[PDB]
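Everything on this sheet refers to the single structure shown next.
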Amino acid sequence: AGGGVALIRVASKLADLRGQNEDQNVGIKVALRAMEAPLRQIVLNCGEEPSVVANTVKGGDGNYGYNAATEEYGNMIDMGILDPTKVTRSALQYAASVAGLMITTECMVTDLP
Amino acid sequence: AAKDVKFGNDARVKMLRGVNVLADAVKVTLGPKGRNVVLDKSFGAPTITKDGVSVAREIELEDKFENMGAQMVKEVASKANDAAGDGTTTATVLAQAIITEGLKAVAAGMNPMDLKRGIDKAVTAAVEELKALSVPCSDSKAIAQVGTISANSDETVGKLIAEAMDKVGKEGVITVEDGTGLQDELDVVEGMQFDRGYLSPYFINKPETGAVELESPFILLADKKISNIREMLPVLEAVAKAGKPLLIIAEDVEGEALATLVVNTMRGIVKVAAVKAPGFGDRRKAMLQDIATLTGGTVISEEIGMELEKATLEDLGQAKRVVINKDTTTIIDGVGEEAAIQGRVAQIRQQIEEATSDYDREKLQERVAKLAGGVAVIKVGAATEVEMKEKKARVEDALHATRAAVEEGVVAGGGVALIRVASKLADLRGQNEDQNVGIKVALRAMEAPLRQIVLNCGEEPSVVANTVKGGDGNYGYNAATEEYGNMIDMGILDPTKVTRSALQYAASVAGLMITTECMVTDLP
Amino acid sequence: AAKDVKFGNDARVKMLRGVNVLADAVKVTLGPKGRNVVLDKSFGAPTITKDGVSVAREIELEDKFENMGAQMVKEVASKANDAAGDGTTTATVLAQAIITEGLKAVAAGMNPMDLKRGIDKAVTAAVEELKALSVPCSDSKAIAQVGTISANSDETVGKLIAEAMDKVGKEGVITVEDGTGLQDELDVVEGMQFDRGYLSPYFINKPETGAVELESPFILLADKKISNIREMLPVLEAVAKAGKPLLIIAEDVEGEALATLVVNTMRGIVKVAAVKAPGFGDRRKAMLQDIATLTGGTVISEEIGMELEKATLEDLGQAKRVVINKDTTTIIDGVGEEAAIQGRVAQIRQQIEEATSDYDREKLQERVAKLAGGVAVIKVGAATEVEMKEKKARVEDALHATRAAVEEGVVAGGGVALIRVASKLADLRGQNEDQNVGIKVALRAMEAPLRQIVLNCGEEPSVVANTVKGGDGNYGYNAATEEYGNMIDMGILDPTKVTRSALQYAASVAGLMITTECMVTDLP
Amino acid sequence: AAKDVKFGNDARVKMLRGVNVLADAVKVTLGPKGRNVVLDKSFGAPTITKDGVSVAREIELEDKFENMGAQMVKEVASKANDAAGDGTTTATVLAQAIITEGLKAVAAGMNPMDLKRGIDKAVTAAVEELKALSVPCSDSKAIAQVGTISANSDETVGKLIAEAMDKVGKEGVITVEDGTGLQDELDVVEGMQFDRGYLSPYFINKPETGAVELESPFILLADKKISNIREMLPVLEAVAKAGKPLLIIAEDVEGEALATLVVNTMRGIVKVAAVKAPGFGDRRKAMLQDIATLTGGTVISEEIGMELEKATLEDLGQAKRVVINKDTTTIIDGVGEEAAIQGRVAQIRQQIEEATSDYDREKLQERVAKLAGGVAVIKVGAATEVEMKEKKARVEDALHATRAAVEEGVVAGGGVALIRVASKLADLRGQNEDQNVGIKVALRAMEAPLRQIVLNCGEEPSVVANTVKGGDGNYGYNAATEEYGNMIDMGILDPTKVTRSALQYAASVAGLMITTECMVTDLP
């Protein structure tokens, strides 16, 4: 289900995930909120309320989501808002990789201005 | 002196900056989960309070234009608080929301006068909707419930308020006093209360409550306007050598008389409070005569023959305790003959019997009610002096809230009445598009306070607001328990008068600010 | 006046800076190996002290907001010191740790209200754990041991306090006076103590202890709120010509009377201390009558008829010595006929035996206990005057420490009680993640004081902290000997009251500062 | 390299400043009473112009953001000019009005997407209203009228264009070039015009007129694409030894052949052009065969087995005069036997009456009409060169305006059509309120050009605009004569195409700029 609702559905499913350490739990919550973010950005571009739409989509299940183009909810597959699973998976994995590399960054070397 | 003048957009921008500063200072203390503001004191120990009234009182900005905007918002909030007993923070945040949206519209090119018309129409419709949504508080059960709610769910204050309003009536005068013993005491004593207050604010005996209180004071009654002090210099000297304070009420006190009264008050040698006589003309003279009988004194009338130099300590009226406030003055348990009061009530009621005009009948009925009903005194008793003072303050707050409730009922508190009303007024339209924009501005502004409360609670404002708007009636969001349902059952009650006054005063100040085009103020 | 307003992050950072400055100033004086702080003086000779109370007393910063935060921490630390007698530095460092960690968590994006909830829950659990860990100090041997420990391992002071308490009772009143001979002297004299303090600090005769002492003073007994000076002017003149000190106890002292009393104290012509009457109402009248009988004087009452003008020296109350502090006032050896004392105590006992209600019975029982117990005066003696002053200071410090011990027991001192309680509470949980993080913050803050002490000792903080954590019971690290063991047996004791009060006040101030969102202060 | 970014409001205000500078520079020349704009050239003599095209070309801002906003409005205005033939100033002022009002609305808080939707809806309705209001231009008298007023009220051009349209229909091909004598003569020659121009702007012989003009060209007709020079250099050497210009007609010219032909053109050894073959597939080959028959030459096609190497002068196409523009070219007097044209039109004719698919049916109609219609050339003569060149410019502008009027019609000029359409579209509404705001913005923006014209005329524009709105039909205000009436009767008129294109492109650029949130540009 495209339009950034696959990530919010996955985050809703994974809201019960846990880690070995409290910092791992904080990281999991960070990842879930980040997964929430793209749909919020889309509906902010649409001019609607981000949090209300995000919570409404979270309440639903399956491929039910908010259609940005028509500003009306329902099954995202039927209206034709399809994003390939590979696209979303690769985007999420690469964003996670770059963010993990950047969070652990401690030092830099650059040419002086 | 030289003045700095701003025109058009710049003045409104400065005004918006000032209002935003004041509203952000006072708005974090809204709701049960409201934050606290730390106020600096010259002594050294800062004061940390969750009361928005003190935060608004302490706010004053360096920039003149922003300072004046903040002062106007402060003045309207204080007027709302005095009229209703609460809602300073609610009035300020409502005003800020209306102001921001209206100034945005004005910058868009909207007509300020049409915007003000739309705001006024929407607020009038909101007042009508609030009156429709209110529930009566006539039965003693609801009175006790409201009194309990006001003082942090304490049943004791509720039953004391309920029994006081049963003994004296919903329209009677109820005053609190320190309890000698542990058990709370309620007694009814003769007395009256009028709407006239002190001439200048400095006569306040206790700055914490902003009111004037006297123990066993003398009562002075003059039928002429007091301007000269030499006339009653012997009277004040006799009062000072007697020891007991003196309360003077006449047509007016001003000039050198008021100046020397302030001098005596600030020096502390003589503590005397001045309050204008109630009413005007024949009604004023009749009320003065009634007060003379109540306190056992004599009215100093120039035309009759008595004069201030001729007044002696015997002529002065006497009471055991009086309370003076800028909005009203209370006389409690004045030493006077009960037979004299019986004669006065008999002559007033026969005057009513022979009266013809409706206005005179109503005024005489008000006089006889305020003369014969008396004052119901609540003696708040506890086990410790500090907890006695705390309980007295809580009882006074509960009494004010219950008075507002019995005057106008109670709506669902916690800022959900405003959002319910704004949801009910979705179809309101004006005669102009600018009026419709103003109406939408007013609706969003009424939405705002609940959003601010739930933002202080840390939850999402928009989701909670939409969930509350989805419901109907008194259904809303509870801030303390973070769970929805009926607000009346959970005890989150705000008097309809408080919300109505806050909304109306916020609308008035917002309209005055939107229709503002220029200033005059002193240079830095 | 114009005000400078800070919102959210900036205000919290300013408070963090101020608290950090004050805490770094005061924390270097923690522990036996604590450093010392140099304090400037206008005279020229700097004051070098290892006492954190003074270091806090002369902290005040140039930045208004940092000064506000530092003054909040100073006020709560002073409240802890007054309530307990010690723990100013511990409370300050605990507050700094909680504030720093809580501000970090708030900047992380979490709800401050849930953080404060978690802090309060963890601190309540810590108080319960401290109550569980405390050992009784009721018998004479533990009392003497605690007194010895408090007075720098001096057995004479501890044992003297031991028999003083055994003679007067653990709840009895004990005062310290200068002795004449070398040998210490203990005696019991008739007297009583009440918690009514002085009106203003301007009456403090000796600033080093912050108390008021009068040798052979005259006690005024008035049943009315002192407001006018002309009433007791003849009494003041008679006392001045007598030359003995004067003391007033009444319902309240305010206005020109208080102003002229302060003026006279500054001039020194007449030494007068202003103290309110104990209790309120009929109970206050009863306590005033008890004091009158104790001093042999007569109560000047409005209902009797005689006034302050008609008062005479022989009707005026007299005592050998009185001590006045902001928290309490003590009457020592009031000159009164013993027959009247036994008559009054007998009539109090028959009132008790005829009393019915539990509250009145308890009030009369405490009244008779304080009336009949008397005052056990301690006359500390030494060969040299300066060493006798030092011994008196040690005796009074040991007296406060032993009072705290007998009130709430003793725990393993040196900051290891907090780390043991944190080890016990490491399994605590809250209703939300923010509450859990707040509990962790509170536990780490409780860890902090031992780390600071061992850092002052120069050893490794974390290693010693974890080594003490691995232990159980009162096992802990000794700062002086740099080797572990049972803290109780090694002579390092802190009263449970001191630690509990320090932790509670640090938690309260930290929650108030974490929930702070806005400020109002005067511009530079 | 490194780039500076602006977001949200700052980007919009920068773009607004740039568009404001552009519009204030270009709109002062709007209307018959337009002001003068002086422009520098590095040569030494400033130029003074009253046309908006030159000012728009010469204008740009030093700051990158304002600059790029100016160039985007400039490029949409240039697109409007290229499509319609005029209207750069009207399109630019319309764009400025929409942009200003829409950015004000966006700053007010309305959603930019809904604003763009409303603007687009209003503009589509305006296009429909303009189509309804358009007066058809098909009569020869209407052709004379549009040619006259379009050429500064010069009627001779009106009649000349009239018999041009009479000879070669309304949709035929009409051209004007330099001529001899005093009289103006018209002749029709066998020719056509397809929509292919030069592949590179460096092939141009007459940069002043922007046309690759060749006198007696000798064209090449190669069906295959030309990349290198080996197979096509025999043609170059043949035309070099024959001394005739070469033109190139091919499916697509690429490789270094284009570069070397441009180089040889620069050196002046031989003039060589390059024009694409219109269409693609087999239709392009068929119409290339048609061109070969028209010019009497042979097509070089790889499908028929022959190649470009053996292309010689005797078996290749030739023409008398060809004008190559950027988008289309005109072949004039294709030399060749008329029997070839007769055979070709016959073959195309049976292609019509045995055509199966409709689309191909209309395609064959246009092909046969284009081939058999011919090209009409008009010859302009006068006394000296300067006035006949001025007449050349006037005739070219009149011909373009006549073509536009024939294509879409004639509406009232001077912005009367826009104000009339805006008045007629007063009740348009959208789905959302922001859409209605955008519709009102578009209506006021299309009101604006007439107001600007009146302001240039010296009169205040509000009264004139309301007076013209009060009227109906083509009634409007004549700026030149300072009076009202039927705008067509006074003759001041413009083609419907110009107004429609100006409105469309102004709306497009305004929506694009309204929806802009981020701007990326190089650092200063």
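Residue numbering for chain D follows Swiss-Prot, covering 2-525 in order.
Cβ coordinates come from backbone N, Cα and C, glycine included.
Under the three-state DSSP scheme, D:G32 (ATP binding site) falls in the coil class. Here the Cβ of D:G32 (ATP binding site) has 22 other Cβ atoms within 10 Å, regardless of which shown protein chain they belong to. The annotation ATP binding site is assigned in Swiss-Prot to D:30-33, D:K51, D:87-91, D:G415, D:479-481, D:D495 on the grounds of experimental evidence.
D:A2 (mutagenesis position) falls within neither a helix nor a strand when secondary structure is assigned with DSSP, and so counts as coil. Here the residue is the original one, while Swiss-Prot reports the published mutagenesis D:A2 to S with the comment Complex stability is significantly decreased; when associated with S-76, same residues as in M.tuberculosis.
Per Swiss-Prot, mutagenesis D:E76 to S is noted as: Complex stability is significantly decreased; when associated with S-2, same residues as in M.tuberculosis. Spatially close to D:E76 (mutagenesis position) yet at least six residues away along the chain is no residue at all, judged by Cβ distances under 8 angstroms. Secondary structure at D:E76 (mutagenesis position), taken from DSSP and collapsed to helix, strand or coil, is helix.
According to DSSP, D:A109 (mutagenesis position) sits within a helical segment. For the published mutagenesis D:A109 to C, Swiss-Prot gives the following note: Forms inter-ring disulfide bonds. Prevents ring separation and leads to the formation of high amounts of symmetric GroEL:GroES2 complexes.
Here the residue is the original one, but Swiss-Prot notes a mutagenesis experiment at this spot, D:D398 to A: Can bind ATP with normal affinity, but is defective in ATPase activity. Binds non-native rhodanese, but cannot release the protein. In the three-state DSSP reading, D:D398 (mutagenesis position) counts as helix. Listed in sequence order, D:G86, D:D87, D:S151, D:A152 are the same-chain residues six or more apart from D:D398 (mutagenesis position) with CB atoms under 8 A from its CB.
Here the residue is the original one, while Swiss-Prot reports the published mutagenesis D:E461 to K with the comment Temperature-sensitive lethal mutant. At nonpermissive temperature, the rate of general translation is reduced and a defined group of cytoplasmic proteins are translated but fail to reach native form. Counting only same-chain residues six or more apart in sequence, the Cβ atoms lying under 8 angstroms from the Cβ of D:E461 (mutagenesis position) belong to D:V455.
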Measure from the Cβ of D:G88 (ATP binding site) and count the other Cβ atoms within 10 Å, all protein chains considered.
27
Would you mind reading off the Cα separation of D:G88 (ATP binding site) from D:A109 (mutagenesis position), to the nearest angstrom?
31
List the same-chain residues at least 6 positions away in sequence whose Cβ sits under 8 Å from the Cβ of D:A480 (ATP binding site), in sequence order, or say none.
D:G32, D:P33, D:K34, D:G415, D:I454, D:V455, D:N457, D:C458, D:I493
For D:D495 (ATP binding site) and D:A109 (mutagenesis position), determine the Cα separation and express it in whole Å.
37
Express the distance between the Cα positions of D:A109 (mutagenesis position) and D:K51 (ATP binding site) as a whole number of Å.
37
Within its own chain, what residues at least 6 apart in sequence put their Cβ under 8 Å from the Cβ of D:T30 (ATP binding site), listed in sequence order?
D:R36, D:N37, D:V38, D:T50, D:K51, D:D52, D:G53, D:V56, D:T90, D:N457
Filtered recorded positions - D:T90, D:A109, D:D495 - keeping only those with Cβ under 8 Å from chain B:
D:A109
Tell me, by DSSP, whether D:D495 (ATP binding site) is helix, strand or coil?
strand
Count the Cβ atoms, other than its own, that fall within 10 Å of the Cβ of D:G415 (ATP binding site), considering every protein chain shown.
27
Within its own chain, what residues at least 6 apart in sequence put their Cβ under 8 Å from the Cβ of D:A2 (mutagenesis position), listed in sequence order?
D:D523, D:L524
What number of additional C-beta atoms lies within 10 angstroms of the C-beta atom of D:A109 (mutagenesis position)?
18
So how many other Cβ atoms are close to D:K51 (ATP binding site), meaning within 10 Å of its Cβ?
16
